[PDB]
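Please read the structure below before turning to the comments.
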Number of protein chains: 4
Amino acid sequence: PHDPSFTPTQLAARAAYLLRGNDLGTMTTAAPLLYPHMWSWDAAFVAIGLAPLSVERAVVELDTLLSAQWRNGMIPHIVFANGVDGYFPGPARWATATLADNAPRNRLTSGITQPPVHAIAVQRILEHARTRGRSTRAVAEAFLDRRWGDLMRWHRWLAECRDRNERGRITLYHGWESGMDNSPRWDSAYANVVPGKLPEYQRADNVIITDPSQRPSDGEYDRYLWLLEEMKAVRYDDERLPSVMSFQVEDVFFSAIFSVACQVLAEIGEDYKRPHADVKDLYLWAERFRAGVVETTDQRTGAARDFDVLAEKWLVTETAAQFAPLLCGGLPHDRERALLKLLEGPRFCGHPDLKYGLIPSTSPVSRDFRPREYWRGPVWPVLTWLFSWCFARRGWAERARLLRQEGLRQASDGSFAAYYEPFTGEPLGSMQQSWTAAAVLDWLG
Amino acid sequence: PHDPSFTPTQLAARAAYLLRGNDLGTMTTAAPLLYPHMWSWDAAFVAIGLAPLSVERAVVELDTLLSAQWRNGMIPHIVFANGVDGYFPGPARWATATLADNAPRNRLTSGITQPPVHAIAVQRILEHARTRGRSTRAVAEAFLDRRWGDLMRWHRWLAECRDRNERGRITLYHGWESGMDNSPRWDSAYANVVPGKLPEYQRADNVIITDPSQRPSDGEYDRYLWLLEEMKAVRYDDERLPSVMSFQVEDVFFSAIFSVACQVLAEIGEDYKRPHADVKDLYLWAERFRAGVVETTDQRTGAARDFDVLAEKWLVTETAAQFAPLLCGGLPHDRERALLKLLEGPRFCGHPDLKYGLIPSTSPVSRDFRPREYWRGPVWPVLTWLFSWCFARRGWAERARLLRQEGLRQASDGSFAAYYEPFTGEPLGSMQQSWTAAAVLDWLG
Amino acid sequence: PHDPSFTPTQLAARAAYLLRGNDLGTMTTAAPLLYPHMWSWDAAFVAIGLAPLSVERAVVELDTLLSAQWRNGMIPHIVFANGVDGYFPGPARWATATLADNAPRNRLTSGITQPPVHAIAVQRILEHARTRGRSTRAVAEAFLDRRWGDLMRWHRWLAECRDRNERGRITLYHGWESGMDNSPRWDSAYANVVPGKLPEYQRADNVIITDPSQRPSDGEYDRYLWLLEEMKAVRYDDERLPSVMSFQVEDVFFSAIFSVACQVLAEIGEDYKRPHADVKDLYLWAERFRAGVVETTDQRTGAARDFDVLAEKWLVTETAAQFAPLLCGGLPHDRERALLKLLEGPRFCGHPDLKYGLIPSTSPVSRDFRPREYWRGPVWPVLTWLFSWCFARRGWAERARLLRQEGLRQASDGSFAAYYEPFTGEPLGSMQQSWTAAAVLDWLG
Amino acid sequence: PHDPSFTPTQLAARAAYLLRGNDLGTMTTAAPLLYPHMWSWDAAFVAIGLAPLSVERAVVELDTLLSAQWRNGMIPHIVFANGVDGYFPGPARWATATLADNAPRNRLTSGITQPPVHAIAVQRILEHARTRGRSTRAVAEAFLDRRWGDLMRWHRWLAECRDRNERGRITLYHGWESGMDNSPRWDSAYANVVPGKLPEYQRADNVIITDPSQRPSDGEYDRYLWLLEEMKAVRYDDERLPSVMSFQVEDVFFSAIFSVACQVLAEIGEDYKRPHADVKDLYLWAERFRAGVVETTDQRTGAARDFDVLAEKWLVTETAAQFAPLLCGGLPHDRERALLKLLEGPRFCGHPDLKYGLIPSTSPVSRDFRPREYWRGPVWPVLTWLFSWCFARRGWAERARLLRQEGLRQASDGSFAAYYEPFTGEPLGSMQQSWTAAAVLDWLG
Ligand SMILES: O=C(O)[C@@H](CO)O[C@H]1O[C@H](CO)[C@@H](O)[C@H](O)[C@H]1O
Ligand SMILES: O=C(O)[C@@H](CO)O[C@H]1O[C@H](CO)[C@@H](O)[C@H](O)[C@H]1O
Ligand SMILES: O=C(O)[C@@H](CO)O[C@H]1O[C@H](CO)[C@@H](O)[C@H](O)[C@H]1O
Ligand SMILES: O=C(O)[C@@H](CO)O[C@H]1O[C@H](CO)[C@@H](O)[C@H](O)[C@H]1O
């Protein structure tokens, strides 16, 4: 009435209450109605949010995701909950249980992947478990015992089948795999996707989120759904995808996340006496992908670039993905200072009209910028969380703390939206988004 | 490892997480396995705990309890969840759906009552709703519209059928109705309960809580279960119970709670323009029960006494029920100072061996005292909460704040036990007790 | 910075830092440059703010003020610091050292009084001291032994010399004694003050606060200063002031405070075994001034009126002093509901343009309202504190909490201003005002 | 009281109150009676604790200390307050005013130095100042303009005059310069100090701290004071001390601090456009002293050793200074894991008898350990702070957080003692130690 913002204790309670209310038993939905299934990197953040509440339940979330891992090691980006419709494309559309030789038995999953933040979740679970004593450490250690092999096969499938040429960058076959469906990053690559005779379909996402300004366009879904046909045509075979996919991009943000993830998992590997060969491979991949990320960077600004494998050209766009090198490290000293100056200046966190000192998903001074349209400009708490956590890991304590503080100030309305209008702070997209409650729960301590 | 206590934000999140994990949909269990149904005054406290998380869901909890109200107005102390066994005595044992003309249709309930803290819950819901704006106030106001009549019939059934002689004290026909099953208060009244040929039975409560020191004795359950037979024999008829029950006591703590509750509901009645006749009746009952409570008190110490209606004598015991007059008011000035001195001195909160400055359920210097045995000595957070809240209502801000502070310090292990050992602080009884999470959620703000 | 507000720990730290910065050694200035001496009711709030920091130093503050008490029991409203200039009217202009037979012998002070909030500060000191252990309890109990007689003579002087006709209201001979210099309450009384040959003077207050819209006018100071001449002419003789003073009002807000103070001090007397005859007198005065406040009240709204003794008429103004009866109690239930409704509705706390849900010194819909002008409209943290504390003592826990929370939100800029613009929140008057830091500390310490 | 610990707001308030109480105007005493002057590295921590309270006053603290800098760039370890007695050795005993050609002209100071934590305080001031807006930024930037040259001459004096052979370690001529007077690190060096005709003296430190188990022995003071005679004999001439001093050690902990300080100051120089030649020198010294620290390290555990220059041997002791390499970095990955394992295991933080998970000044399993005796065992909040801050800068967020939390839990008694008994938590040394209040404020402000 005079202040509709919640106290930190109220906010934490409401966040935990949302997370438990989205739990179907062994998996947590990403959002009640818009995303009523398990999503891959959402589940990682959800496990980060459960770790303060229940190490046992946080571990279960990851167990459920890994039970859906493909025979080649790929973690698919959706694990469908039994009987739940209302999300398109659903399991019938992917038809992975029919066509994919590597699809898991008695789980319905999608046929593409999503970024490897999972090792970060494992670290948070272990750090929480160490503060809780003997029996709770045993739960988390038993999880490592049971799942170390599966985490390795996840990291090895990325390194070996999505970086076939040892370039230290991850190749994607769908914008969905980047986590940033309609980012300006992929526009020119999608412009070259000319769909054929696409089996007719009817969206479900914009029945729930009805504002057209907040979701992709019907022209964009036509390209998204046509890439699926191309995959279905080759039965999702890794060896055949390079030859048939109309969309092939190296994703520098995904690559930087993978480098961090390998480094995190290698340190876990040493602390818990995992095999030396695995630890050595993880450090190898962390350095390889650190270097591949750095190779994309503007020698002046340090901004990281995506690469269109088909067009054979660098993708120059002004999104938060430019800051990938800050996550994983490796830039020369001068180039990193310039990139931090870009991050803090008028083109991103320093823009005079922003309500919060947070990272907009696209630069407000970019021609591509749209204040309400999903990844084309809104501020996403999940990015705030990932940048903050990675910055703290770099030693940039005060930078990390400013992002956390502004992110809590933004979240303190209690909507738990997935993204926010960068100028007015209006919550957008789905409310009750699980990974926004998780970010809040992890921040509050 | 060095400090297994949670931060206030961690504690609030864990409390909300427990409450949602105990929600079956429209009702919240009192504890996961020991009490897997809805209990009456537990549900009131649960609604207090839900009010910071969701006014809509808090209101639903009370709606579900009131849907189980009997035709004469009585709120029964258990509302059984469909299909759930593992609590004895269950619905088959009560047989209320068969024998009780006033039992509700399509709800299975017990046949006895429990204290009227419900109006207190309504106040907390309204106070929360007023801080949340237009649409949330409308939810809470619509609840008053829909349930004011049911709350009146609850209060009127207590005033008219459990105080038949207008003594301003509530008569009970079972120790369970007091909320304090095995309190020393009822020992001499139970000594006069000589059971007949009691249909054989097997407990469930001490299969779950296996420490015999923490639950009543088999001799005590034999008396508890024999009173049920006597009620069943007269088909739970109000008019016939005075003539047949082997246990008839006026409960001064219950009476004081009813006085407060009438006062609270009368003020709600005025603020929301309820009928004048109802408001006038509520103020009448609050004064009548204030006076009946005061009439029981030691003219020196102010300690309130229960009354054995059958033996026709005052029950002098040294439990926290002695402090009933502090809840509702009405003592002469000198007598209240003496009662507060008793509360703060070596016999209760001032006892030198207590871990926390909290109210033990029985005085540690009493011969009846048992440090682990349920209501014979342990510290109960639900009592801490009720005393604190009532003290604040009396204007005793600093007293209330000390109880809240010690109660949070006690709860900060995160067990959410129903009672604690008064000397060592060991959590006892059931963990994951819903009303202990609710107390914590209400305190933290 | 996107938000200039401090966290609770930063704010508490900054408030304590301020309070110690204003410490001259044995007295705390009311503000660094505007008020560089000890003021009487500021010193009580300073003692309250010191008590979470140091019971010993809080006791010293009251000891110093009480060492300046007059021989007849009056506590003067200013105790000047040795050799300190920069405030007018200074010691020279009051001439109490050469003229007042009752002025203290080794202290320079003013010649008029101020509200008796002192017993409230003694209660807060005692409440802190009991949480701090035995040597701290002993410090507080030794202050009681040393000063109980002085506090009694303070209250007795008010009850006997400023309520000569036992009307249960306090007579003021200067608007400064009300604590609200330029309140609209006193305009019609001040219109009947006609200065004679007033010795020339130069103001110092508006040299420091230069914005003329925040301080009284020259015309108003002409009358304030002439009243000093009338008192000097009769050498501050208690007996002669009814016959010579051109200003004589019964202050209903001062009277209500005295009622509370008497009741608080009587309860201290009982707890600490002070003479029964003293406690009885205090309870007698508490009741008399409660009744005296209620006799002024409007029959429809319960609003309290001041009385102009010279003109024999009730003073009807729309200022925060109308809510005096909420402080001391006494109104019939129906009239206090009306008065609470006036406090919360659109004329005070509920006015739609107010930035904070707080009590403006004058109603914004009154013709007397000026948003910048001292006591004619601005919101004063010190009044928020006093109403919050009195409301909690009435048992209005939620009301007291809402005032505290809005008070903290307003104070969270760290300006510690004496008063604030009610619509914009602009800090006004002196920054670094000791009693505003003291309010914040009590609300948080 | 059942728990003597303060809430975070009360603690922050009490720490700020203390810091202002020790303020003499332009300098803060290190403690009220034991150390009633300005100490050099205490003044840096005081600046850090002042920065959340007042950037202007924090800048003044450093300005005052830097106004006492010698003409050759040395910052002396004591700046005496005018006319203040009560500490020995006082200005008379040092005789720097009459003897030291480089002593400042309008300040009385000591003749030896102390660790260069000052650049860390400048970073904290700058970090606070950027959150506070433009006039505060301008205050901090103007301090940089005024004092950048003085900070450069401070670091240059250390790099050139105390590392004459460019070994990348700092040479001390007095155990007091290490900040750890009686550390076991220096015992074998002090055994080779043989006093000649030492002018008689009377201690003042153990008049204030009377418990002889908390301070050094007379024998130890005999050697501390004789070293002053050796320096006086050559008039504190930098060039002559290698030839005359009976004490010459390379302090590896001081060296690591200087490495960090150089790196922090170089980053400030870049951000604020200071001369490139200065920034290059700072990065050069940061690398040189990093390498110099790593060259001392044990090949199995990574533990750093001090060097006795006169005897030409590594000093192997088990004190917190072994963990110097954790501060500045430089160790091979495998050796730093071993060193972290030593820090956390049963010889330091993981010792089973420690009350708090904190770093004892000497390992409890060492033969040199004394639980009460100054730097021979007690836990010092100031070291907790420095390790926590350095650990966060390394990117060890969770490690830094655990030290902070245990540090706050230990400080929550409000004693603000300089050091604590490691097993019982008893506060020791001087209460009201300014740098302990400063640690708490930084951890909370
Ligand atoms: O819009 C969609 O259909 C899906 C496609 O997988 O994408 C969005 O929702 C997911 C669940 O929150 C997130 O994992 C993505 O990052 C986000 O962009
Ligand atoms: O032990 C039992 O079987 C039941 C009998 O109804 O009693 C206990 O559990 C209830 C649920 O928590 C509480 O309502 C009671 O107050 C408490 O004493
Ligand atoms: O303006 C003045 O000269 C003085 C005269 O007493 O009055 C103001 O300052 C005092 C000190 O803070 C307060 O005690 C008053 O309430 C406030 O009105
Ligand atoms: O004991 C002394 O006389 C002095 C000599 O410098 O040393 C102690 O006190 C100083 C001021 O707090 C600290 O700076 C030191 O680190 C600490 O060891």
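For chain B, we keep the numbers from Swiss-Prot: what you see runs 2-446, in order.
Determination method: X-ray crystallography, 2.2 Å.
Backbone N, Cα and C atoms are what each Cβ position is placed from, and that goes for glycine too.
Taken straight from Swiss-Prot:
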- B:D182: active site, proton donor (ACT_SITE)
- B:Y36, B:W40, B:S41, B:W42, B:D43, B:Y88, B:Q115, B:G180, B:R216, B:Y375, B:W376, B:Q434: substrate binding site (BINDING)
- B:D43 to A: Loss of catalytic activity (MUTAGEN)
- B:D182 to A: Loss of catalytic activity (MUTAGEN)
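For the binding-site residues listed here (B:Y36, B:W376), the lowest count of other CB atoms within 10 A around the CB belongs to B:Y36. A sphere of 10 angstroms centred on the C-beta of B:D43 (mutagenesis position) encloses 28 other C-beta atoms. B:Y36 (substrate binding site) sits 10 Å from B:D43 (mutagenesis position), taking the Cα positions as reference. Of all the binding-site residues listed here (B:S41, B:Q115), the one with the fewest other CB atoms within 10 A of its own CB is B:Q115.
Reduced to three states, the DSSP call for B:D43 (mutagenesis position) is helix. For the recorded positions listed here (B:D182, B:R216), the lowest count of other CB atoms within 10 A around the CB belongs to B:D182. B:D43 (mutagenesis position) and B:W376 (substrate binding site) are 16 Å apart (CA-CA, integer value). Across the structure, B:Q115 (substrate binding site) and B:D43 (mutagenesis position) place their CA atoms 10 angstrom apart. Once the Cα atoms of B:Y36, B:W40, B:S41, B:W42, B:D43, B:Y88, B:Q115, B:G180, B:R216, B:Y375, B:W376, B:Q434, the listed binders of substrate, are compared pairwise, the greatest separation found is 20 Å. Ligand 2 lies under 6 Å from the Cβ of B:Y36, B:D43, B:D182, out of the recorded positions B:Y36, B:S41, B:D43, B:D182, B:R216.
B:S41 (substrate binding site) is 14 Å away from B:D182 (mutagenesis position) when you measure Cα to Cα.
Between the CA atoms of B:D43 (mutagenesis position) and B:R216 (substrate binding site) there is a gap of 18 Å. Secondary structure at B:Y36 (substrate binding site), as computed by DSSP, is strand.
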